[PDB]
Each structure stands twice: as structure tokens, then as C-alpha cells.
Amino acid sequence: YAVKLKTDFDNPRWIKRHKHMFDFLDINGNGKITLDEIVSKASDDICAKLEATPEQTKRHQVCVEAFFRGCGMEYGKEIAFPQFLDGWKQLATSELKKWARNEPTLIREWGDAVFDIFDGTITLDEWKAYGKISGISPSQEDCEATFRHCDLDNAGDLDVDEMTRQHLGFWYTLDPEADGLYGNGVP
Ligand SMILES: O=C1N2C=C(c3ccc(O)cc3)N=C(Cc3ccccc3)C2=N[C@@]1(Cc1ccc(O)cc1)OO
Ligand SMILES: [Ca+2]
Ligand SMILES: [Co+2]
Ligand SMILES: [Co+2]
Ligand SMILES: [K+]
């Protein structure tokens, strides 16, 4: 499968995918999120529960900051969904230009940081833990779906190169080959 490179930013399914994620981040239901909250979730919550080392936590935070700044987030800046989505259009565009130049993307680099906390492969049990800890996929069945969906290595583990290809399609281009990456956890 060739990763779908053309964007599809007006497709209701792409909007819905990010609306789901925004509302997931908007825990207090007030329609706005900040980079502060995202970084706290990354560092104070996820990395702590994963027992990341201090250096791994810091690297992961740099990647989360860069990723979400790429969608227009900033500390102290309260962003609502329409502006957030507009930021994702910009991030996707930028990321696809990097991909075309064979320059590591911000989604790759975030992946590298996540994978390194799990020791560039992750096992299904590690993915299940991530799903619960990050909250993106707390159903272990949806995590099993991710592994069924992806092309796995010879051990049945997931590699960051494959997850990055999947994430380009899932988060940026609405690639049909990426549908179902998170099972039913994320539409
Ligand atoms: O991709 C991922 N995410 C995308 C969004 C997200 C958020 C908003 C959107 O509109 C769309 C997507 N939110 C979270 C969860 C999270 C959010 C904030 C801080 C830390 C973690 C998240 N975790 C990741 C981490 C990851 C990255 C690359 C890999 O190869 C493997 C794992 O795997 O799912
Ligand atoms: Ca909020
Ligand atoms: Co490799
Ligand atoms: Co194979
Ligand atoms: K598979």
C-alpha cells in the first residue's frame, strides 16, 4: 500500500476524527484546550505512568510541544475546535512537505519518543498500556485491532516506520488504508 498523500480536509470523517480527539482533550467541556494541558498530559500523566526516565520524558515533551505547536497551540493560548482544526490543516501540509523530502516528520519524531519509552518496536501489551494510559484507546480489543490492521514485524510487534505511515494516513490524509488504526477507539 502506497500511503495516500492527497489531503481531504473538508471530508466530514476527517473533521469528525479530530473533533473526537479535541473533545477527548477537552476534559472540562469548556470548548477550549491549551498547550499547557497537552504537555501536562504528556509529561505529568503519561510519562510518569510509563515510568519514563527523565531524559525520555524531556525528549517526549520536546516532541509533543513541537507537534502541537505545529497545529497552532501555544502555552497560555486557549484554542477552540475550529482553530485547532485549521492548525491541523497547516500541520498536515507541513508534514507532507517533509515526507516528500524524506525529512523526518513531527509525527515520526513523536513516535520515536514514545517507542523509546517502551525500549523502534512496541509489543501489543505495550500498545494496550499506552491505550489505557494516554486514554486514546482504553479497550484492549481496539488495541488488538490496531495490530491486526497494521503490517507487523516478524515477532508480531509494531515498528515505528509502519506506525508513522499509518499515522500520516490516519491523522493527515484520511487514507482508507489507515481506517481502523485505533479500532473503534477513534473514528
Ligand atoms: O498519535 C498519537 N496521538 C495523537 C493524538 C491526537 C490528538 C489530537 C488530535 O486532534 C489528533 C490526534 N493524541 C494522542 C494522545 C495524547 C494527546 C496529548 C498528549 C499526549 C498524548 C496520541 N498519542 C499517540 C502518540 C504516538 C505518536 C506516534 C507514534 O508512532 C505512536 C504513538 O498515539 O496515539
Ligand atoms: Ca477545556
Ligand atoms: Co527500524
Ligand atoms: Co511481514
Ligand atoms: K497484522
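Using the numbering of Swiss-Prot, the residues shown for chain A are 5-123, 128-195, in order.
Determination method: X-ray crystallography, 1.1 Å.
Positions of Cβ are set from backbone N, Cα and C atoms, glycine also.
Record features (Swiss-Prot):
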- 17-52: domain 'EF-hand 1' (DOMAIN)
- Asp30, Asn32, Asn34, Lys36, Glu41: Ca(2+) 1 binding site (BINDING)
- 53-88: domain 'EF-hand 2' (DOMAIN)
- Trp92 to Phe: Shifts luminescence to violet by adding a new band at 410 nm (MUTAGEN)
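Swiss-Prot feature annotations superimposed on the structure.
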| residue | record | Cβ contacts under 8 Å, 6 or more apart |
| --- | --- | --- |
| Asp30 | Ca(2+) 1 binding site | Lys36, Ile37 |
| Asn32 | Ca(2+) 1 binding site | none |
| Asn34 | Ca(2+) 1 binding site | none |
| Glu41 | Ca(2+) 1 binding site | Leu29 |
| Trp92 | mutagenesis position | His22, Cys75, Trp179, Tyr180 |
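Residues 60-61, 64-65, 68-69, 72-73, 77-85, 88-89, 92, 121, 138, 141-144, 178-179, 182, 194-195 of the same chain lie 6 or more positions beyond the ends of the domain 'EF-hand 1' (17-52) yet place their CB under 8 Å from a CB of it. Here the deposited model leaves out 4 residues, and the two residues on either side, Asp123 and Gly128, have Cα atoms 7 Å apart. Candidate binding-site residues: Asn32, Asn34, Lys36, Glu41. Those with a Cβ under 6 Å from ligand 2, in sequence order, are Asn32, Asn34, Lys36.
Packing around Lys36 (Ca(2+) 1 binding site) is summarised by its Cβ count: 16 other Cβ atoms lie within 10 angstroms of its Cβ, all protein chains included. Annotation note: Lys36 (Ca(2+) 1 binding site) sits in a coil segment as assigned by DSSP. Secondary structure of the domain 'EF-hand 2' (53-88), assigned with DSSP and counted as helix (H, G, I), strand (E, B) and coil, comes to 22 helix, 1 strand, 13 coil.
Taken residue by residue with DSSP, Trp92 (mutagenesis position) is part of a helix. One way to see the shell of the Ca(2+) 1 site is to take the Cβ centroid of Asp30, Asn32, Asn34, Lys36, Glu41; the remaining same-chain residues with a Cβ within 8 Å of it are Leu29, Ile31, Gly33, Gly35, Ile37, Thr38, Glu82. Classification of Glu41 (Ca(2+) 1 binding site) by DSSP places it within a helix.
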